[PDB]
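Undergrad: Below is one structure. I have some questions about it.
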Amino acid sequence: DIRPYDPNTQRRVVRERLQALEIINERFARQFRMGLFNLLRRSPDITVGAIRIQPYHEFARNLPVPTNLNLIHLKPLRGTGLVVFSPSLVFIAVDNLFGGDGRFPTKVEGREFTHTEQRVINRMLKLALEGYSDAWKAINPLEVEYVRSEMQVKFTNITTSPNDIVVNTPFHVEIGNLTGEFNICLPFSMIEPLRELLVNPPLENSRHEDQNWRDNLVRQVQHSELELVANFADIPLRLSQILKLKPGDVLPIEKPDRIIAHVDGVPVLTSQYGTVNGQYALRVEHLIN
Amino acid sequence: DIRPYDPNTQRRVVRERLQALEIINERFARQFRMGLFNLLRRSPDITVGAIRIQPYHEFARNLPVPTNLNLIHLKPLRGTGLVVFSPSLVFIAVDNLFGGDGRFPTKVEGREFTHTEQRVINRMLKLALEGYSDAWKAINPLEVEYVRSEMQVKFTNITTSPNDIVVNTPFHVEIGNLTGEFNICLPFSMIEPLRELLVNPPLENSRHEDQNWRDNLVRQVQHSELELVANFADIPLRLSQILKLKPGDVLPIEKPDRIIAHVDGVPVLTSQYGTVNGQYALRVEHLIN
Amino acid sequence: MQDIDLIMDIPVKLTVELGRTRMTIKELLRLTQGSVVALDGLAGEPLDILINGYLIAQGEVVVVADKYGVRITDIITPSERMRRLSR
Amino acid sequence: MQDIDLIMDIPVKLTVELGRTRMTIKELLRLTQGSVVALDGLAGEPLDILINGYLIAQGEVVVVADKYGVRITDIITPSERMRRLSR
Amino acid sequence: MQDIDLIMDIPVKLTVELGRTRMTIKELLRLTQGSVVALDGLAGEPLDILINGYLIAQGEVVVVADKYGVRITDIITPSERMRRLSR
Amino acid sequence: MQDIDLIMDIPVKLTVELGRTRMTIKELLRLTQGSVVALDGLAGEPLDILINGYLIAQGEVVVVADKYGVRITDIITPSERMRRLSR
Amino acid sequence: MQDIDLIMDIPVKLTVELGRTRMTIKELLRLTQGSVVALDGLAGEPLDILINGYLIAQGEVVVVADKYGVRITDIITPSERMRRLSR
Amino acid sequence: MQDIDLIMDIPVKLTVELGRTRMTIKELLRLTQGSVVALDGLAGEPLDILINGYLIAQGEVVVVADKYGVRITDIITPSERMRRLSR
């Protein structure tokens, strides 16, 4: 079990199934299929790839160079999302929009996209953004805002560290022999606050019923019990003195102006000691806030 | 008799015969037969299948993929009902509405329903909703409101748990060689408050007579007898002390500000002890409410 | 024994009952605030002492400086227990 | 020994506790400014002395010219420690 | 409110109980290693969920990849709570 | 002894606990219907058996023809009890 | 402000802690040369960053051409700080 | 001795420190997210082991199946301790 430590190594984090994310992906796939059929005048076939959890560098190394990378923001959540379009899909869209029948196989170029191809990518991106926004709306309100387009991981650093966990959902688009692919990548920290919503499958809306459920849960927990402990004061000493504790030994302590009340080590208020009803009393002054 | 426990196992719950539900199903079958004859211009044959009680997952696994699932709400009862239309019935309806004679056997497709087929399903659904509402009205006022249509168990979770008990009543529709089938599924918790109404067979209305019966039952029960016990106070102790109980032993108790009156362990009021007519008396202060 | 010591660490609950009586529900409904209800027990009789609802001894009411107390007097030996349960 | 001397150079922290009590969270919410809360310990009982949250001895409260002090009286020998922890 | 947020910082303890039963001490002494003890609850019934020994909800047992889990199903609303405490 | 026989007539209550865990109140508020909550105990570990809230033995879960049962396996002898309470 | 600039001229000391653990003195005496001691923290968790013994942020270990470095990742905002101190 | 056994029951806290460095507050303010900070210690040097903030030994970092560990190598005998404190 004992292994030597390497600072350049990292581990994985079990499994983080997001059924709600998959449902959103399927809804977005339906909307994007409709949009692509409307745009290209031909029926596409969109297949939702398996959701992938991997470090950011692992996702980056698999991206062909050059590739179209678009920065988006999922308001009100903080972060920057990425929409990845493969060059093959862009070439297919350009060929279809300019009357190409697709007979000629695509040639590897490795060149920057032209401004016309940039406009084609923007035309795809707007529809994709609308579709994804509509898909997300079914479970939680979100707004997607495109930021800028880049053609290299050089222009990235959406993430603080290359080893940060990100969520990538591939999609495969087929309009014939074409098997183009586009991907959506989101950092895990962006969707971390909504982890509970995304993990368990969604239920019926019943917002008033859910609020009543929360209110009842609050009311029932209010009758729970705990232990209240008040620390009079603290003393710095040494172990040798402790070995010599004897009857009559006097240890000086600092006089506490206020008595702090702690619950399992959690301060809750500051008070002053008193003698009421023949027992020690604490006059509450201020709550810890 | 002794068996090992498995958290992934569950048992059944005897039999829950609902004669009123069967009568409602028969009335709905009559109304839907009339509606289908009016719509398709041909006489259908609707057979009410045996009512089935099974966990939700068992019902889900038997549904062909894809299938038309419609979400309905039975107001004022809380929950979401489902109306299941088999693809064969939808195909038969589409063929009949567009002049098809039904000679050609249906081909397995496994594809999403078209918007025209969606409108056909909606046309069937409205009549089915009217019929079922009218059938339910005969025993208890209810309103059925369609929510949304889905084509997979992915878009379900009408139930909190897959093992929840649901009630499914199959129906078989025949307009020739066609033997199409549609099902109605309702969670048991939705109809749980009305269990008494649905179990025993209905009688004549006699609402005034029933109210008088309830009033007489209330009046007769008012003369029943019980035992009233008032607990003076309680003490926390240990068994060793109990083994040493001797004459003259004094046990300190906390002085009760109020005396709580309990009936078979059920508190009913809080009072204070007194001495009236040479016997102990309790001055009632507040009732437990 | 050692198991007596083991159960000694287990706390138990003691209950003191002033008295008992029987009446109809209609009479209880007739009762209002300030109503007077009598008890079967008389004045000066030892009160029942119950452990988890089981009577084990009897005592007399005393006050300790501000707190009520029970001065144990007698036990509920099986003959007396059977006699009082037969009632 | 020599390791006792080594750990002697290591400072430790001492904690004096006035008393302890148990109550529900609802009762705590009912408490306001100036509220009175009782403690299980009585008047004049020796207070617990804790080292890093572990009780090791007991003492009595004294004042030194302007500063509170604890006059150690007894120890928490294992029999008494087990008896008080069993509570 | 703000005090709800204040008590939110205070951790609490949750307890899940499989079932309960009653028996005499003599029967417990008769029990040995490998003995079988029954419970009042039946198979498939929701288990009680207790916060500091107070029942607040019920759930169903599930296993999470290697760890047991409770799938909350219903609540202990005052009518049901009074009914089950009356037992 | 005879007092063991006397207390034998006194019924007691037994409690079986599946497991325990600790969490903040905010996390509990975040929990909704169908939420999953983990427990400290692992799979296959003996469950705690409590008499009036005091742990006295451990057992394993069995089903008797329709009813859950606990098959007692081990005890909570003072060394193990102190070790598990120290946690 | 200007006093922030004044204290800027005052250097401070930063401390990075790999992890923490608790053990008895007897176990430490049992330890010899080459002994293996475990830590509470797991592999890959951010390490604590302390200023004069006070935790203010967390980071990840990196190596700079021959020298270890800490890549700051998160902060110790009061909710998380209270949660980790409660442990 | 017997008091060594008594203090053995008292748990203590162990602290492992990766390294230390000195810098101005202005430099700390200049630091942002992802900034790189160097340490005085070199690569492969044994890390300091502290008990309640007091250095007592040194060790080497190892990983145990998923958890970091410290493999103790040397001690902080008074000559070396004085030499390193003089720095």
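The residue numbers of chain B are those assigned by Swiss-Prot, with the residues present covering 34-322 sequentially.
Cβ atoms are placed via backbone N, Cα and C, with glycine included.
So Swiss-Prot lists the following for this protein:
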MUTAGEN   B:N155 to E  Altered motor bias with clockwise rotation, partially suppresses a yhjH disruption
MUTAGEN   B:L160 to D  Altered motor bias with clockwise rotation, partially suppresses a yhjH disruption
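Describe the structural surroundings of these features, if you would.
TA: In the three-state DSSP scheme, B:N155 (mutagenesis position) falls into the helix class. Note: B:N155 (mutagenesis position) has no non-local neighbours, i.e. no same-chain residues 6+ apart with C-beta under 8 A of its own C-beta.
In sequence order, B:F65, B:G68, B:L69, B:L72 are the residues of the chain that are 6 or more apart from B:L160 (mutagenesis position) and have a CB within less than 8 Å of its CB.
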Undergrad: Please report the DSSP secondary structure of B:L160 (mutagenesis position), reduced to three states.
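TA: Its secondary structure by DSSP: helix.
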